[PDB]
Amino acid sequence: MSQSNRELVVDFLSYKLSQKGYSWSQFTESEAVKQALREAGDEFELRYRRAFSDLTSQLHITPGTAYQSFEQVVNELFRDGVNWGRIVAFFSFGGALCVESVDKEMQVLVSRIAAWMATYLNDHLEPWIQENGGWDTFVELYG
Ligand SMILES: O=C(O)c1cccc(-c2ccc3c(c2)/C(=N/Nc2nc4ccccc4s2)CCC3)n1
């Protein structure tokens, strides 16, 4: 479902904004997915992210930025195709984009990034997810 993905994105972003000191007011199997994803994002940010180039310096979102610009940049996470670890990085990257947005007084962009993330997730990532056991398999691995 594309609506459960939308909830999933919103859940992750709300968690990230709260954790980092900002307002989140910008907008069971499912809870198991959200919690494992929140947890995996923290782990990635804490231990893994710094091994890579900072993808946020490739993208400066303003109210005029088009989806396609976001899409092209996120595409780099998937230069070698999709795996769960890059999917997790994808969420963290969205969260970082949102934190930076709220920080520079462009909090309106948070809901747009959310929409962008759901769109990107629904067409580029979801086919690999369904092929590789769906989100329940993610919970088995990362929960
Ligand atoms: O296991 C893997 O293959 C894996 C796991 C997690 C991430 C990645 C991966 C693969 C390719 C790239 C990356 C990560 C990149 N990461 N750069 C990031 N920069 C930031 C900055 C903030 C929040 C998240 C991120 S993710 C940019 C360069 C291209 N690969």
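Following Swiss-Prot, chain A residues are numbered 1-27, 41-44, 85-196, in order.
Backbone N, Cα and C atoms are what each Cβ position is placed from, and that goes for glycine too.
Swiss-Prot annotations:
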MUTAGEN   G138 to A  No heterodimerization with BAX
MUTAGEN   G148 to E  No heterodimerization with BAX
Round to the nearest Å and give the CA-to-CA distance linking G138 (mutagenesis position) with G148 (mutagenesis position).
15
In sequence order, what residues of the same chain, 6+ apart, have a Cβ less than 8 Å from the Cβ of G148 (mutagenesis position)?
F12, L13, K16, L17, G94
Taking all protein chains shown into account, the Cβ-based neighbour count within 10 Å for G138 (mutagenesis position) is 13
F27 and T41 flank 13 unmodelled residues; Cα separation in Å?
24
